[PDB]
Amino acid sequence: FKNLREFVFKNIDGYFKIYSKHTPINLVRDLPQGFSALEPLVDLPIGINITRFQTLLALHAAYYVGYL
Amino acid sequence: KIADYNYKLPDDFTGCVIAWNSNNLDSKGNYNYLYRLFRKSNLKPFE
């Protein structure tokens, strides 16, 4: 599953910052070593206080979660 | 009450506030227009 989709989500001053980078990997069980950079993608001036986070999935999926 | 519960501004707010008197366009006793009077904490900016 080479499409490794890394994302960073931040809600600062009523703005949503999205950083992403799609890179080809071959280690799905764990996170491969190395270095990369995530580029700014979208700025969303919403104004919502986000305290909970829920992934939306299609239904008739292994992922990772850290904190900054 | 207003600065903390109804509309909260950042303390570094670089902006302008414009007030339009509308006694002829909003007054009735118009009850549909309220204000927030009580709250346990202070609002965040853009909340």
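Here Swiss-Prot sets the residue numbers for chain A, with the shown residues being 186-245, 263-270 in order.
Header lists the method as electron microscopy, 3.3 Å.
Backbone N, Cα and C atoms are what each Cβ position is placed from, and that goes for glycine too.
Noted in Swiss-Prot for the protein shown:
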VARIANT   A:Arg190 to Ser  In strain: Gamma/P.1
VARIANT   A:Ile210 to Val  In strain: Omicron/BA.2.75
VARIANT   A:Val213 to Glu  In strain: Omicron/XBB.1.5, Omicron/EG.5.1
VARIANT   A:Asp215 to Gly  In strain: Beta/B.1.351
MUTAGEN   A:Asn234 to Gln  Increased resistance to neutralizing antibodies
Other than its own, how many Cβ atoms are within 10 Å of the Cβ belonging to A:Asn234 (mutagenesis position)?
11
Comparing the variant positions A:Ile210, A:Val213, which residue's C-beta has the most other C-beta atoms within 10 angstroms in this structure?
A:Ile210
What whole-number Å value do you get for the CA-CA distance of A:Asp215 (variant position) and A:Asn234 (mutagenesis position)?
32
When the recorded positions A:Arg190, A:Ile210, A:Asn234 are screened for a C-beta under 8 angstroms from chain B, what remains is A:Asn234
In three-state DSSP terms, A:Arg190 (variant position) is classed as strand
Measuring Cα to Cα, how far is A:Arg190 (variant position) from A:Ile210 (variant position) in Å?
10
